[PDB]
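Visitor: Quick one: structure below, then a few questions.
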Amino acid sequence: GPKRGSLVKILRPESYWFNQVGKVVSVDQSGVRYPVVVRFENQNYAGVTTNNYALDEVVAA
Amino acid sequence: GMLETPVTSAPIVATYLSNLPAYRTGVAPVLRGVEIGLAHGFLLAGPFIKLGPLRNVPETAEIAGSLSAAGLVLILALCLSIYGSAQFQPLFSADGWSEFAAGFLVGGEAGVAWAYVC
Amino acid sequence: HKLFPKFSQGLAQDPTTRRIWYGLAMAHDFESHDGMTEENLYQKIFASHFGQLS
Amino acid sequence: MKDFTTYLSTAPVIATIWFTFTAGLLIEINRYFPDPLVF
Amino acid sequence: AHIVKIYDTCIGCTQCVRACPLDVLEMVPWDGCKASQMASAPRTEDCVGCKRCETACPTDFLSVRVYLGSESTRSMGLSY
Amino acid sequence: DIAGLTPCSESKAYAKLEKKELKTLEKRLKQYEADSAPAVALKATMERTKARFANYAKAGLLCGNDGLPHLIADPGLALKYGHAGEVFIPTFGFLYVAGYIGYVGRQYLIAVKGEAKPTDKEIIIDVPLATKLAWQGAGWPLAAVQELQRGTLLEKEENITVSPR
Amino acid sequence: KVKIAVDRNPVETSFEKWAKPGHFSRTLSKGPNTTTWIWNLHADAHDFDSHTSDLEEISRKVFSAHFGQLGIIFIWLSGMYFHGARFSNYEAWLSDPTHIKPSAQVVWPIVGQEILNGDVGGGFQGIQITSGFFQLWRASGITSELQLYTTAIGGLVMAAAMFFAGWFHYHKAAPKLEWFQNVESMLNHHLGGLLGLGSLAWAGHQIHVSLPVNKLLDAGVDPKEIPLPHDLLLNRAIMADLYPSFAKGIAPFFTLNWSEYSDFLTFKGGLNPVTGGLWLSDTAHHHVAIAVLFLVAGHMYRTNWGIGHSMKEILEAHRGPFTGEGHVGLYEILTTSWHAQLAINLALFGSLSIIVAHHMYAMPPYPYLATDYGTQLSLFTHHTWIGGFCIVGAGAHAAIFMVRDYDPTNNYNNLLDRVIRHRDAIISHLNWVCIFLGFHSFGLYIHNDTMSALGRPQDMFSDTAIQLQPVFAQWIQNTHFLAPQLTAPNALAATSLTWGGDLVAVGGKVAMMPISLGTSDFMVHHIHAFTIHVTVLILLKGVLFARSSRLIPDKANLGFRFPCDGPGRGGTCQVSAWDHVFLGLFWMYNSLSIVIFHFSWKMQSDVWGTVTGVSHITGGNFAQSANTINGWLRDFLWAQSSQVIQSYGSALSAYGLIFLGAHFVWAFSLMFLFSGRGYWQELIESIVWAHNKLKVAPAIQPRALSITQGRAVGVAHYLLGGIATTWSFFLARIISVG
Amino acid sequence: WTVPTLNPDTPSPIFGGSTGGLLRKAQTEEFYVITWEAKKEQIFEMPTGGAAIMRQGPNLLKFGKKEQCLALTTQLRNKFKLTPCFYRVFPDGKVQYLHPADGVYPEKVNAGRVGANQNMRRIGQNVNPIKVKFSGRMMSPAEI
Ligand code: CLA
Ligand code: CLA
Ligand code: CLA
Ligand code: CLA
Ligand code: CLA
Ligand code: CLA
Ligand code: CLA
Ligand code: CLA
C-alpha cells in the first residue's frame, strides 16, 4: 500500500486519530488484516502513539 | 490457619460456652427457648421501668415498664419466627426453630411476669 | 436460587444483598425484563398508568 | 547565564512577571485615577 | 458472569494475559497478525471485571472488552 | 429620566449618602491630633470621597430611589440620552483588549506549531517571538477580518470528531 | 566508630537542570505531551524515593531540603520582627497594654482598602494582630523598636546562613550514608545540645534579662526609663537591688547552697495578679530544671567510648511470651526508612502541638495574654489545627512505609507482623466501639432535641433532668486543686486557676476562673472521643490494609497512591491507603471543628467576660444550651455570627469578605468531590473541537484531572473553605466582643 | 503432560495463623488449594497478611478465592522463579485442576487450545442496541 514515511489520514471512526494525519512506519506484506503501521506525534488517552490499520482505513493525504 | 488465642481457645471459656443453653446438644428446643426467654425478659424488664416515660409517676412505672417489655418480647418472638421461616426451606430446622420461638415467647412473658412480682 | 425478583433471573441468581436493591430499582423498567415482548410492554404500561390514576 | 535566562523563560516565572506587570499597571492606574466608574 | 470478547485487531502482544489477576485469558494459535497469536477467554466464569486487560491492551481501540453482566460469588470477588 | 430615574446631581438620597460617609469619616477623625499621620490619612480619604461624589455627579449618572448610580445598557437609548460612556465605550474597549490577547495567543500557537518541538515552546516561552507578536498585535481587528475573508481563519473538516460525528 | 563522613563535590552548581523541567524523573524528563505532565511534575517533585533507589542520595536531598525549610522560617521570623518594629504600635502598647490593640500590619491607601486600618489605639491605624507576638516580646524584655529591628536583621542573616548551609551540604560537602545512620549520636547531640543547651541558654536569658525588665514593667516605671539589659549584665549591684541573691554571685551555686537563689527561682504557681501571666521566676526555674534534665538525658547512648546504651540491645531485650520476638527488627526499620521516622515524628509532633494548645490556654505563660481573648482563641485554634494535620500526615507516611519499605524477610514473626496478622480483629473491634460511641454520644443530642421539641424538657439529658455528671473529671479537678496542701508542699498555689479557687482579673477583664464541668461537658467530651476514634479507625485501617485485603490480595503491587482496581468485584473505588488519608482528612476536619467550637463557646460562656460580679460574654448559656443540636445552631453559630455579618463598612469588613469567600471555596470543592473525570474529559473533547475549529488547539493536549488529583483538589478546597470560614467567624466575633 | 492430582498430606509452610484465613465459604461452597515444590527454605509474603517460611520440597496452602492464589502464584513465579499450580476443592471432596489447565502457562502460545469468546470483527462493526431489543434478556450488541 502506502510507502514508508508518507503521510496518511485515518478513516477508522472509533480511533483516537480519526480524521488526523500520521506517518507510515511499515506495511506488512503477509495476509495480516491490519498491516499499515502509523505513528502519530500526539498520544491517545492510553499514552500510545502507534496503531495498526487496514488499507481502506488510510488515505495518503 | 485460625489465630490461636487464649480467649478463643481457653478451656474454662469453652466449658462455660458449652454450659449455656444455646449449646447443650440434646435438650429440647422448647426448653432452650424457655430458658433463654426467662433470662432475657427478666433482664429486659429493668430499663423500661427505671428510664421509661412513666418512670416518675408512682404505682404505674413498673406496670408500663413490664407491659412495654412484654411487647418487645412479642416483637422478638415474631423476629425469631420470620427468621426461621426465611432460613430453613434439632434446633436448626423449621419445626425446631418454630418450637424454639414459641418457647422464647412463653419464657420471655414468664420472665417479665416474674420480674413484675419481684 | 431465589424467587425475587421474578423479572430477572440474572438478579435472582445473585447470592448477595445486591439482589434486593436491584430488584427494587429495576421493577418498572419493563423493556429489560425476562421474555418481554412489545405487546406485553404496552399492556403493562397501560395498566401501570391506571394504577397511577387510582 | 543562557540556562538562567532559559529558566526565566519558563511558564510560572513568566506568568509571575507578567501578572506582576499587569497588576502593577492596574494599581498605578487606580492610584493616579482614583475610582473610575464611567468614560 | 461477565462478558469478555476478543476482537480481530489483536496483535498478540500477550499484555492482557499477563495483566489478569484471575487467569481467564490465554493465547491461541492464529494467522491474522504477524505474531501468530490471538487472545481468547475460555474461563469467563471466574472473571471479576477489574478491566486490567483493557488497560494493558495497546491497540486503538481496545481488542479486549469487559461487559459487566450478572454477578455471582466468583465475579464479586467474595472470599465469604 | 430613563425608567423614572432622577439624575444624581438632582437626587437627594445621593447627597444624604455623601453626608453620611463624611459624617462617619469625621467621627473617626475627631479622636486624633491635628497634624498626625492618621489625621492626614483620614483627610485624604475625605478629599477622595468628595472628589468621587463630585465626579459621579459631574458625569451625568442616573440615581434611583436609594441614591446609587445606575447604568444603562442599550446602545440607542444611551447614545440618545448621553450615557454612552458607561457600557458602550467600555464594551468596545473590552472587545479591543480581549481580541488583542486572543489574537496574540493564536499567532504564538501558529508560530510554534511549525517547529520540531511545539510542546517545548509551549512550556518554555520564546520571549523574543512573544514580544514581537505582542507588539504586532495592535492591528488585530484588521488582520482578523482579513483572515476571515480569505478562509484561513477556520480549519476545514479535518477536525477530530466522534464516530457519530 | 562514630565519625564525620563526607563526599567531596557530588553535584556541580549549575543552571543547566533549572532549564530542564522534570530532570529528576526518567518519565518526566521526556517532556510534556499532555497536560497531566505538569501536575505530575509538581506532585512528584519532592518524592525522593521515586527519584533514586540509593538511600544515601535520598538522605542528602532531605538534609538540604530541611535546611531550605529552616531558611524560609528564618525569613518569616525576620519579617515578623521587622514588621513589629517598623509598622506597629508596640511601644505605645507597652505603655498601655489593657487599652491598646496589638497591631503590626498596615495597608496602603488604594481602592478603599484603607478602611481596614482601624482605630487600634496608640495613635496608630492598622490591622489588629492576634498572633501574640507583642506579649512574647514584652515577656522577653524587649522595650524598643530598635531591638526588634536588630532581631530582624539577625534572623535574615541566619536565613542566608541556612540557605548557604543547604547549598553547601548538597553541592560541596554532602554527608555520607553512615553519617546519617548514627542515630545514637544524633539522639545524644539533640537531647543534650538542642533541648538541653536551648533551655539552658534561654533560662540564662530569662534570669539575666527577662526577670528584671518585667519586674520593673510590673512595678510601673516607664519602659524608656528602665535600664537596658547590658547594664543589667554589667552592673550586678542593680541585680542585687531587685533580688539580693545576686549580691552573693555564683558562690551559692558551686557550694550547693541553692536555697539562697529562691528570690528568682520560685515555685509560686498561679498567675501574676497584676499581669495575668505565669511568674517568670517560675518559668526560669522551670527552664533550668528542664535544661539539667535534658543534659542528663543526652548522655545515654554509646558513641566512641564504652559507656552508654545501645538502641538495638534495648529493643532486642524486651521480649515476652505473648509477643514472641518482640521488638527485634525495629532498629533496622527505623534506621533505613525515612517514612517510618516521619510517621513517628509527625504523630508525636502533632500530639505535642495539641498539648501546647491546651497547656497554653489553661496556664497563660505570657503577660497580658489571658485578657487578649482574640489571641487566646487564635493560638488554641491554630495549634489544634496544625496538630490534627500532622497526625493525618503520620498515618499517611506510616502507610507509605507499609507499601514501599516493609520487607518481611527481615521482619518475620515480629510486633509489626502480629499486628498485620490480627488486623481484622483490630479493625472490627475499632469499628464496633466507633458505632457504640456514635450511637450513645450523638443519640443523647438527638434524644434531647426530640424531648425539647415535644415539650418534655424533664425527659432530657441535662443538669436539671436526667443528669450525667463527669464524676471522674470533677474528682481529678478537685484533687489537683487540693494538691498544694498535701502532695505538693512547696507549692504556694495550684498550677492553674481552672482547677478551682479564686479569680485573677486584669484591667476589668477575667484572665482565668475555675471551669465547672457538667452534663454538657460530658456530652462534648464523648463526642470528641467518638470523632477521634473514627479518625483513628480510617487511618489505622489504611495502614493495616495498605498491602493486602480480602478484596485486593495484591494491593501492594498497585502502589500507595492509585485510583482503584476497576469496577469489578462490585467496585473498588478508594481502596488505596492514600484514599484512607483523604477520608481521614475530612474526619479530622470534623473532629477539630467540634473541638474548637467547644473551646470557643465554653470560654465565652463560663470563663471570659468583664468584672464589675462577673458578667460573661454570653451570660453563661453553655450549661443549658449545649445539650441540643438546635442549641448549638442558634446560640453559637447563629448568635455569634452577628459580628461577622455586620462587619461591613468597618475595619472588620475583610472578615466578612473572607467569610463569603470561604463559603464559596467550600462549595467549590463539592464539584471535584462529587463528580468524576470521564464527564470532564468528554466536555474537554467538545471544547478542544471548538479550539481546533479556530486553529487554537494547544500542542500540549488538554486532559481532565486524574481521579486522585480530583480527590486531592476536592479535599484541599474543602479544608481551605471550612477552616477559613471558622477563621473569619472566630476572629470577627472575638475582636468585636473582646 | 498429564493432569496432576492433589496430595492432601503435603506439608504446609511455617505460619503462625492469621485472621485473614478461611471462612464459611470453605465449608459450604469451595476453597482453593495451591501447591508448589521449593528449592530452598525462604520467607515469602502471605497474600492474606503476614510472613511465612516455605519448606524445602512440596508445600500446601489453602485460600478463599482465586485472586489470592493468583497473587501467590505471581509472587512465587516472578520473585523466586518457581512453577506452582492451584486447584479447586469442593466440600464433597471434588478436586478441579486449573492453572495451568493446558499445562503450559497461558502467557505463551501452545498448540491444541481452542479460541473461545472471539469476535472476528472490529469493535466499530458492532450493531446498534435497536437491533437486539426484545430478546429473552438484556443483551449488549457485542453478544452476537
Ligand atoms: C442512643 C442514645 C440514646 C439513649 C441512651 C436514650 C435513652 C433513653 N431514651 Mg431516647 N431517643 C434516642 C436516643 C437515645 N435515647 C433517639 C436518637 C431518639 C429519636 C429517634 C429517641 C427518642 C425517644 C423517645 C420518644 C423516648 C425516649 C426515651 C428514652 C429513655 C428510655 C428508653 C427505654 O426505655 O429503652 C429501653 C432500654 C433498653 C432496651 C436498654 C438496652 C441497652 C442495654 C442496657 C445494653 C446492654 C449491653 C450490656 C452492657 C452488655 C453486657 C454483655 C454481657 C451480658 C455478656 C432513655 C433515657 C423515653 C423517655 O421517656 O425518655 C426519658 C421516650 O419516651 N427516646
Ligand atoms: C412521567 C412518567 C415517567 C415514567 C412512566 C418513567 C419510567 C421510567 N423511568 Mg423515568 N423519569 C421521570 C419520569 C418517568 N419515568 C422523572 C420525573 C425523572 C426525574 C427524577 C425520571 C428520571 C429517570 C432516570 C435517571 C431513569 C429513569 C428510568 C425509568 C424506567 C425505570 C424506572 C425504574 O424501574 O426505577 C424504579 C424507581 C425507584 C426504585 C425510585 C427510588 C426512589 C427515588 C430515588 C426517590 C427517593 C426519594 C424518597 C421517596 C423520599 C422519601 C423521604 C422520606 C423522609 C419520606 C421507566 C421506563 C431509568 C431507566 O430508564 O434506565 C435505563 C433510569 O435510569 N427515569
Ligand atoms: C439585545 C437586544 C436589545 C433590546 C431588547 C433592545 C431594546 C430597545 N432598543 Mg436597542 N439596540 C440594540 C439591542 C437591544 N435593544 C443593539 C444591538 C443596537 C445596535 C444595532 C441597538 C440600537 C438601538 C437604537 C438606535 C434604538 C434602540 C431602541 C430600543 C428601545 C425600543 C426599540 C423598539 O421599540 O423596537 C423593538 C426592539 C427590537 C426590535 C430589539 C432590537 C433593537 C434594534 C436593534 C433597534 C430598534 C430601534 C427602533 C426601531 C427605534 C424605535 C424608535 C422609538 C422612538 C420608538 C428598546 C428598549 C430605540 C430607543 O432608543 O427607544 C427609546 C432606538 O432609537 N436600540
Ligand atoms: C543558588 C545556586 C544553586 C544552583 C545553580 C543549584 C542547582 C541545582 N540544584 Mg541545588 N541547592 C541550592 C543552590 C543551588 N542549586 C540551595 C540554596 C539548596 C538548599 C535548598 C540546594 C539543595 C539542593 C537539593 C536537595 C537538590 C538540589 C538540586 C540541584 C540541581 C537541579 C535542581 C533544579 O534544577 O531545580 C531548581 C528548583 C527551583 C528553581 C525551585 C526552588 C524551590 C525553592 C527552594 C523553594 C522556596 C520557594 C518559596 C517557598 C516561595 C513560595 C511562595 C508561594 C507561591 C508558596 C541543580 C544543579 C537537585 C539535584 O541535584 O538532583 C539530582 C537536588 O535534589 N539542590
Ligand atoms: C516572610 C513573610 C513576609 C510577608 C507575608 C510580608 C508582607 C508584607 N510586607 Mg514585609 N518584609 C519581610 C517579610 C514579609 N513581609 C521581610 C523579611 C522584610 C525585610 C526585607 C520585609 C520588609 C518590608 C518593607 C520595607 C515593607 C514591607 C511591606 C509588606 C506588605 C506589602 C508587600 C508588598 O506589596 O511588596 C511589594 C510587591 C512586590 C515587590 C512584588 C514583586 C514580586 C516579584 C516580581 C516576584 C518575582 C518572582 C521571583 C522569581 C521570586 C522573587 C525573588 C526575590 C529575590 C525578589 C505585606 C503585608 C510594605 C508595607 O508593610 O507597607 C506598609 C513595606 O513597605 N515588608
Ligand atoms: C549538639 C549539636 C547539635 C544541634 C544543636 C543540632 C540541631 C539540629 N539538627 Mg542535628 N545533628 C547533630 C548535632 C546537632 N544538631 C549530629 C551530631 C548529627 C549526626 C548524627 C546530626 C544529624 C542531623 C540530621 C540528619 C538533621 C539534623 C537536624 C537538626 C535541626 C532540627 C530542626 C530544629 O527543630 O531545630 C531548631 C532550629 C534551630 C535551633 C536553629 C539554630 C541552628 C543553629 C545552626 C545552631 C545549631 C548548631 C549546629 C549543629 C552547629 C553547626 C555548626 C556548623 C557551622 C558546622 C536542629 C537545628 C535536621 C535539620 O533540620 O537539618 C537542617 C536534620 O534533618 N541533625
Ligand atoms: C546558660 C546561659 C548563661 C550565661 C551565658 C550566663 C552568664 C553570666 N552569668 Mg548567669 N546564670 C545562669 C545562666 C547563664 N549565665 C543560670 C541558669 C543561673 C541560675 C543558677 C545563673 C545565675 C547567675 C548569678 C547569681 C550570677 C550570674 C552571673 C553571670 C555573668 C558572669 C558569670 C561568670 O563569671 O562566668 C565565668 C566567666 C566566663 C565563663 C568567661 C567567658 C569566657 C570568655 C568570654 C572567653 C574569652 C576568650 C577570648 C580568647 C578572649 C577575647 C579575645 C578577643 C577580644 C580578641 C555572665 C554574664 C553573675 C552576674 O554578673 O550577674 C549579673 C552573677 O552574679 N549568673
Ligand atoms: C451527618 C452526616 C453523617 C452521618 C449521620 C454519618 C454517619 C456515619 N458515618 Mg459518615 N461521613 C460523612 C457524614 C456522616 N456520616 C461524610 C460527609 C463523609 C465523607 C467525608 C463520611 C465518610 C465516612 C467514613 C470514612 C466513615 C464514616 C462512618 C460513619 C458511621 C459511624 C459509625 C457510627 O457512629 O454509627 C452510629 C450511627 C449514627 C451516629 C447515625 C445516626 C443514628 C441516629 C441518631 C440513631 C439511630 C436510630 C434511628 C433514629 C432509628 C430510625 C428508625 C426508622 C428507620 C423507622 C456513621 C453511620 C464510619 C464507619 O462506618 O465506621 C464505623 C467511617 O469509617 N463516614
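Residues 12-623, 626-751, in that order, are what chain G shows, numbered as in Swiss-Prot.
Method of determination (from the header): electron microscopy, 2.9 Å.
A Cβ is built for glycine as well, from the same backbone N, Cα and C atoms used for every other residue.
Pulled the feature table from Swiss-Prot, pasting it below:
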- G:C575, G:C584: [4Fe-4S] cluster binding site (BINDING)
- G:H676: chlorophyll a' binding site (BINDING)
- G:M684, G:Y692: chlorophyll a binding site (BINDING)
- G:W693: phylloquinone binding site (BINDING)
- G:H676 to Q: Impairment of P700 function. More severe; when associated with 'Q-656' in PsaB (MUTAGEN)
- G:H676 to S: Accumulates approximately 50% PSI (MUTAGEN)
- G:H676 to F or L: Loss of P700 function (MUTAGEN)
- G:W693 to F: Unable to photoaccumulate an electron on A1 (MUTAGEN)
Visitor: Please report how many Å separate the Cα atom of G:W693 (mutagenesis position) from that of G:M684 (chlorophyll a binding site), as a whole number.
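Guide: One finds 11 Å between the Cα atoms of these residues.
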Visitor: For a quick check of understanding: among the binding-site residues G:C575, G:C584, G:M684, which residue's Cβ has the most other Cβ atoms within 10 Å?
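Guide: By the 10 Å Cβ neighbour count, G:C575 comes out on top.
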Visitor: If you count, for each of the recorded positions G:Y692, G:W693, the other Cβ atoms lying within 10 Å of its Cβ, which residue has the minimum?
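Guide: If we count Cβ atoms within 10 Å for the recorded positions G:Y692, G:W693, the smallest count is at G:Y692.
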Visitor: Would you count the other C-beta atoms found within 10 angstroms of the C-beta of G:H676 (mutagenesis position) for me?
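Guide: I get 15 for this one.
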Visitor: Based on DSSP, name the secondary structure state of G:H676 (mutagenesis position): helix, strand or coil.
Guide: helix
Visitor: For G:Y692 (chlorophyll a binding site) and G:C584 ([4Fe-4S] cluster binding site), determine the Cα separation and express it in whole Å.
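Guide: Each residue's Cα considered, G:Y692 (chlorophyll a binding site) and G:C584 ([4Fe-4S] cluster binding site) end up 17 Å apart.
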Visitor: Rounded to a whole number, how many Å is the Cα of G:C584 ([4Fe-4S] cluster binding site) away from the Cα of G:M684 (chlorophyll a binding site)?
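Guide: Cα-Cα distance, G:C584 ([4Fe-4S] cluster binding site) to G:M684 (chlorophyll a binding site): 18 Å.
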Visitor: Can you grab the distance from G:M684 (chlorophyll a binding site) over to G:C575 ([4Fe-4S] cluster binding site)? Cα atoms, rounded to a whole Å.
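Guide: Spelling it out, the Cα of G:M684 (chlorophyll a binding site) and the Cα of G:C575 ([4Fe-4S] cluster binding site) are 20 Å apart.
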Visitor: Which whole-number value in Å describes the distance between the Cα atoms of G:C575 ([4Fe-4S] cluster binding site) and G:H676 (mutagenesis position)?
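Guide: Cα-Cα distance, G:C575 ([4Fe-4S] cluster binding site) to G:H676 (mutagenesis position): 31 Å.
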